[PDB]
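Okay, so here's the structure we're looking at.
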Amino acid sequence: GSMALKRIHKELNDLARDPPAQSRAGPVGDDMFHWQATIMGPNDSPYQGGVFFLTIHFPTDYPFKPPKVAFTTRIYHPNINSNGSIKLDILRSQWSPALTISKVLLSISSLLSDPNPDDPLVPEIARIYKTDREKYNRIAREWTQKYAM
Amino acid sequence: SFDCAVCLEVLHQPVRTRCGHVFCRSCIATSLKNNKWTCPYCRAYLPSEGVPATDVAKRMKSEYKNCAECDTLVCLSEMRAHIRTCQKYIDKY
Ligand SMILES: [Zn+2]
Ligand SMILES: [Zn+2]
Ligand SMILES: [Zn+2]
């Protein structure tokens, strides 16, 4: 057993012992390095009441490199493209070994609450978030209803 | 709490960084191979692993905890020694 496996197992124990409120994450079959996560759309955001599915791939040198995390559910957001790739600093240069998958899920939750128009993945959605928020909120809630509900 | 933020197990050969963060000797060692001169908790610059946290080592000798897997009562200073010779732990990995 590698430190990556022991650490992924420890994290799974901790999540069953003290569950999060608006996040479920678990292995897919017997592949401990392949998780699926659900997060709720945050209350007081255009995503509220939507369920969003995420794929989590753990590296074999976890926790010294970040998990690869992508949305499967489609979503209107400046930092998440059609392929479901997430622009998020802690999934890139700001990863640290002390971070856990639950800290990642909460960080992604907050990115739904507070998008990052500067340093975007979808310039068209970034443009709209900056200039006409009500439009972004209209379209985001439109996509949540079609895809996340 | 005497947990290491990197391996999330009870501390083993505890080492204190410049920034006052406490890790297993082997965990802070390993972190500095991957992400060099960087604290794996607070990201602050590090010139080295740090020094033995002998104050933390000392109080762990007077602390106890039941093993997560087999529920036997273990001195915190001996926890690493137990989990590597705990059949349940071994039957998981
Ligand atoms: Zn450790
Ligand atoms: Zn630190
Ligand atoms: Zn045991």
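Counting starts with 1 at the first residue shown.
How was it done? The header gives X-ray crystallography, 2.4 Å.
Backbone N, Cα and C define each Cβ position, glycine as well.
What Swiss-Prot says about this protein:
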- A:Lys65 to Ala or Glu (Swiss-Prot position 63): Strongly reduced interaction with CNTO4 (MUTAGEN)
- A:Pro66 to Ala (Swiss-Prot position 64): Abolishes histone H3 ubiquitination and decreases interaction with PHF7 (MUTAGEN)
- A:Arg92 to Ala (Swiss-Prot position 90): Abolishes histone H3 ubiquitination and decreases interaction with PHF7 (MUTAGEN)
- A:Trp95 to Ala (Swiss-Prot position 93): Abolishes histone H3 ubiquitination and decreases interaction with PHF7 (MUTAGEN)
- A:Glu124 to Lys (Swiss-Prot position 122): Abolishes histone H3 ubiquitination (MUTAGEN)
- A:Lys146 to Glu (Swiss-Prot position 144): Abolishes histone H3 ubiquitination (MUTAGEN)
A:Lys65 (mutagenesis position) as reference: those mutagenesis positions from A:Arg92, A:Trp95, A:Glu124, A:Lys146 with C-alpha within 10 Å of it
A:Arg92, A:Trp95
Distance check against A:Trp95 (mutagenesis position) for the mutagenesis positions A:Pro66, A:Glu124, A:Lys146, keeping those with Cα within 10 Å:
A:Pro66
Rounded to the nearest angstrom, how far is the Cα of A:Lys146 (mutagenesis position) from the Cα of A:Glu124 (mutagenesis position)?
20
So which of these mutagenesis positions, A:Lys65, A:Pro66, A:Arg92, A:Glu124, A:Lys146, get their C-beta under 8 angstroms from chain B?
A:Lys65
In chain order, residues whose C-beta lies under 8 angstroms from the C-beta of A:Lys146 (mutagenesis position), counting only those at least six residues away in the same chain, are A:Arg74
Please report the Cα separation of A:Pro66 (mutagenesis position) and A:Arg92 (mutagenesis position) in Å, rounded to an integer.
7
